[PDB]
Amino acid sequence: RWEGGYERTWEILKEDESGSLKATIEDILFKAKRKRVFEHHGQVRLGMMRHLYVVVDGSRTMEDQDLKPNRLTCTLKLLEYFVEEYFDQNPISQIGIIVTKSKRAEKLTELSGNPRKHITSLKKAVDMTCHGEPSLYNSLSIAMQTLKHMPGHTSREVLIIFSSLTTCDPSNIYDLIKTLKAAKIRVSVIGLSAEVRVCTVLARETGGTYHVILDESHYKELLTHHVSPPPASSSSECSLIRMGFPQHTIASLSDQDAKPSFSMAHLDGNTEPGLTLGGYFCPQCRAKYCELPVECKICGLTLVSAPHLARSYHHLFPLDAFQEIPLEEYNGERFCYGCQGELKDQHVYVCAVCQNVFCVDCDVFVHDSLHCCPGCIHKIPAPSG
Amino acid sequence: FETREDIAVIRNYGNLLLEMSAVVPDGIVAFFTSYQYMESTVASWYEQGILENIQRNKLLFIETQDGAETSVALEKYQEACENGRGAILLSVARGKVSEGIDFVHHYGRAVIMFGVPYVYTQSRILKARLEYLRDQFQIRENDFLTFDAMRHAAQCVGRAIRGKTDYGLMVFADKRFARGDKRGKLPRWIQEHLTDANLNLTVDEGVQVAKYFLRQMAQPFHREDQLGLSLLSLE
Amino acid sequence: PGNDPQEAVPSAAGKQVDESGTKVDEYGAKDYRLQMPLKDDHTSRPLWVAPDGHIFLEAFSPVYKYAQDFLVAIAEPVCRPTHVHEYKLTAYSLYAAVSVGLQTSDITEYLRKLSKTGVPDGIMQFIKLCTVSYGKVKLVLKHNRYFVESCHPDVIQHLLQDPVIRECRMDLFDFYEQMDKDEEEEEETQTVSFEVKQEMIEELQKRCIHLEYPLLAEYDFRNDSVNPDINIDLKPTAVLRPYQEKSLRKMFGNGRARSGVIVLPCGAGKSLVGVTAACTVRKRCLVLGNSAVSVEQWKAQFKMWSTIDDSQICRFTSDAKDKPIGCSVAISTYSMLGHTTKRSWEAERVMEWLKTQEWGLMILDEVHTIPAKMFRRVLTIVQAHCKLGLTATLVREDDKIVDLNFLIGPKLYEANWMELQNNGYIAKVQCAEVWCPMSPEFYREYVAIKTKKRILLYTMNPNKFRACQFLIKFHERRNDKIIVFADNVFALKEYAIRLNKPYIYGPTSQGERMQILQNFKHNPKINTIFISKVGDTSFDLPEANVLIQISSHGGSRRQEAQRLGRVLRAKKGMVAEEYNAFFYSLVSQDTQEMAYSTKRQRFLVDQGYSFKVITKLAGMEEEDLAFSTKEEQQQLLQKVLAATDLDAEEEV
Ligand SMILES: [Zn+2]
Ligand SMILES: [Zn+2]
Ligand SMILES: [Zn+2]
């Protein structure tokens, strides 16, 4: 019965085209198993200066293995990567690390952009018991009251790491729809390997996007989907003003070494508990402390540092696309317009405008690293006007 | 060994339920056989340690012999699912809690079988009814005494989906399946779905099945059998 | 006599196994393992079929081909070493009579289809179908119905031989009762089942059943219908784990009649699945404990995960005599007696309540412990119909003459270390054969004296003690359990004198030994304990996290390796994927201990675990080392000069 039936599963899958060329097409189906969802982007409108809120379910669902030795191990490790790749892409923003554990919510790291503080917090978050049940109501309470004091010229989005369990919290979180719909705060959850309808209704009543974790690769995809600053609901803001352009200071300008250290509890700046020698300078406090392209606590305006953060999204929107042809128009001497090679896996990648020939390793290098076709350069800037 | 002949049978209906409770979210309406059966069902459940995680995962909606208190949990179940709670309802197939609902993907999307859903109660209402159909077709003892259970089974069980994407986890905890469940299930429903290669599915193994089921089935929905114009297809 | 199924085949046909010249059937493989790997995949790789000995596993680019067959090809293999994503060797044995849902030619096809027509030597061929699949159902009419098979072409030899040896031949309250008998169907196809020849002839028959070329599979139809009584089983909330959930699923993938023998690793759910088989099966069962050591244990988790206890408890060794009158479920011990009135009425009860046991179940822990002389009394005394072999050992006692499937039938399941130690509750041991530079004033004497006081010399070493003193405080800092196993008492006694710890010896009072277990296994203040030869063997299963050993002299590799395999449990709820169980051994350099450890670490890499030799400490004078002055060691040395041979012998 089943001793045969356990091996009726194996026997055919083992078997293939016999005689010659055996265990060959089994490898071909594995390549045919590949090539999942690429981009499907092309959007406009919103996404600028997010104010994210990490919300972590700490529950007994973590004790199931399912991808890793812990579901936090699946979670927490790639959050650091998600932190770094965020600060890579979006430095104009800041993130609220808030942890739910034992039916409450602990705002673990404040809404800020200092990566080491966030990452070591995750390195502190390693040895978490995740005792108790999730409570989103305490999480939204922090999320309200913090972002309540943020301007309406702020992007208001929440990223919830939920372990798909029972949403164990009172006090009419169904009525928190109209609370937060009016409060123009977006809330995005993704479910860990299952679905919560109420939370699925929550996000579809939000405009925040809900998903379910499939796999570790798939876990990365939706992170990567939420790296990009999304086009949230209309009528948020237009502008955001008193973007402080700073100065770097060399502390060697006119008076050479007239100050042994530029942090002595009286100097304009010197914000954090450490010694400094003068590296930076804000306009409004005239605040000189450790360099930070974010904001301050006395002038209270945004320490904008343009080549970093006014450059990051500044080309992250205006992209175009390529096309693929299997044909052989042999442009070059059977070459690439970029790296100049050939393999011909029938993916001759042609630009939409300048129409230049590329490979996967030239398409990926654009569509992950270069983000534009340089074949448009020499082609845009020469007749540009 | 009947609903009160041994509880060793009953030692693992909790186990096959709690793990169903642990995996499956979003409200479940299961079907017992009768009220004293239901009274027998929860009889070991209090005194022996059963609910110790069952109330901790979802909550439970007892349906009463009296229809007054039976309508109460109902007021709860439509509410206690649509808030932060799964709240699995517990009910009886042959009892009149099983009509008039049409459960939606909103609340109620899974059903667990519990036993052969036959009569087992009224004495000797059978025999004259039996012998008259034996005066009509003469081999019917074996025959409809299967289907009477079956005609009530998917009457109860096949309810929780309305449109056609609404989900349904209609598992079959049953000892009598060999022909009877197969004869009683719809010919559209035995064919593509029932026992494709999954018959003697131990719950611990069948855990990952619904896991594999839902997780895939929750995502990627846009297009599902889209008809526009008339293109023959001819079934 | 009459105990000869097909022994393991390869014995000849090979000369200087470097077959650089011949490799003739491997040349058939080496054609297509080499002609096939051209375009980035191998489509080849015959598992490196070797005619004699065994063959290998590719397992380095398995992808789907050999990673599916990382398990499935291993049916008749056993995968005796384990590795990283590389090759993996095995052995070969009796394990086709277990693999009886498949034909020996069907595997032979896929044995070729894996090997890309890497052709057999034929050695396996002349050993493929030596025993055709054949079962022995025990159907409702009180003994057996003479089942043959799904397949017919076997009675054609049989019925032309066997009968000419020995013949064979209210309403709704009862409506469902025949609906159960309605379910008594064709036994998957045709059955071809005959009638019992009077219950006293099968013993006369079984010896001739195998005599042609067939072999028989004794079953146990004890679940749907059973004519004698059923005890009260009750599984009181005994949540268990998928290592052993698979196990009974291998014992029951068919209907309600098939016996079973399953291998676990050490410390696994041993007293669980048999207790699970005690209750689910609805029998009246039997345990055969190794000693009373086992007997107290196996009832205790039975007292835990079964509420079947209302003097319903039958333990039967060393004047236990607990519930003779009325047997429901029993624990016994292997009556190895053969003596002239050994236990007059008591072993008579063991004889006569075996008869009341009828068949029950043969719960048999670790039958590598059982000699073949006692394997006589396995079948001679106990004549049951279903067995249970709980034996971590696959191959024992170097006895390739007598195999074991003739004893217990098929050997059903073995559980992977990898899917317990990396994915599962079983902790990761760090094995440590630690050798030390001694003081030379133990060794000039050693080489001067060719007399067993020389054994005690390296034994009583402060260089050993400096290692011994070290890891105590080094693992006091992690606040986790540690246990040290010495060789003999009076050297170990001074360890329990110098850095005085919990300790035992041979004649120690057990009630205070139990207090020591209470002081150890319950009290978190002192995670340190000493044991002797007896405590591993005759009193306790220790339950700890870190093990240190001193004794390494006798060549019982596994017997020592199963001590550590039982004791070492999970250290903490460690988030990391590291090794958390810990083994330590103390090795004398330039010694028998140096020599034995070489073969011992050979046996360590024979099964293959996380192993490291360290020699130096993590800073020796970091700790306030006692015996830092060798004059103090000379004070110890003159005790050793005053010592006799009596401190230098074990329990045997
Ligand atoms: Zn200012
Ligand atoms: Zn290119
Ligand atoms: Zn271009």
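Sequence positions for chain A are given in Swiss-Prot numbering; the residues included correspond to 10-394, in order.
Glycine residues also receive a Cβ, built from the backbone N, Cα and C atoms like all the rest.
According to Swiss-Prot, the domain 'VWFA' annotation covers A:60-236, on the basis of sequence analysis.
When other Cβ atoms within 10 Å of the Cβ of A:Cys291 (mutagenesis position) are tallied across all protein chains shown, the result is 24. The note that Swiss-Prot attaches to the published mutagenesis A:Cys291 to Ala is: Reconstituted TFIIH complex lacks p62 and has no transcriptional activity.
Annotation of the published mutagenesis A:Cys308 to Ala in Swiss-Prot: Reconstituted TFIIH complex lacks p62 and has no transcriptional activity; the original residue is retained in the structure shown. Under the DSSP three-state reduction, A:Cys308 (mutagenesis position) is assigned to coil, being neither helix nor strand. The Cβ of A:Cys308 (mutagenesis position) lies under 8 Å from the Cβ of A:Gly253, A:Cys291, A:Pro292, A:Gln293, A:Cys294, A:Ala296, each of which sits 6+ residues away along the same chain.
Swiss-Prot documents A:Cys345 to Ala as a published mutagenesis change and attaches the note No effect on the transcriptional activity of the reconstituted TFIIH complex. If you draw a 10 Å sphere around the CB of A:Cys345 (mutagenesis position), it holds 19 other CB atoms from the protein chains shown.
Among the sequence features in Swiss-Prot, the mutagenesis site A:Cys360 to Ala is noted as follows: No effect on the transcriptional activity of the reconstituted TFIIH complex. The DSSP secondary structure for A:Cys360 (mutagenesis position) is strand.
When Cβ atoms from all protein chains are considered, those within 10 Å of A:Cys363 (mutagenesis position) total 15, not counting its own. A:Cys363 to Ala appears in Swiss-Prot as a mutagenesis experiment; the accompanying note says: No effect on the transcriptional activity of the reconstituted TFIIH complex.
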Checklist entry - Do any of the mutagenesis positions A:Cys308, A:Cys345, A:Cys360, A:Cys363 touch ligand 1, in the sense that the CB is under 6 Å from one of its atoms? => result A:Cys308
Checklist entry - Do any residues at least six apart in sequence from A:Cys360 (mutagenesis position), in the same chain, have a Cβ closer than 8 Å to its Cβ, and if so which, in order? => result A:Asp329, A:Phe331, A:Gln332, A:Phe367, A:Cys382, A:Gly384, A:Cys385
Checklist outcome for this item: For ligand 3, the mutagenesis positions of A:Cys291, A:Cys308, A:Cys345, A:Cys360 whose CB is under 6 Å from one of its atoms are A:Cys360
Item to check | Integer Cα-Cα distance in angstrom, A:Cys363 (mutagenesis position) to A:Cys345 (mutagenesis position) | outcome: 14
Checklist entry - Going through the mutagenesis positions A:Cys291, A:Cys345, A:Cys363 in sequence order, which have a CB under 6 Å from an atom of ligand 2? => result A:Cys345
Next on the checklist: In the three-state scheme derived from DSSP, which category covers A:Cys345 (mutagenesis position)?
Outcome noted: coil
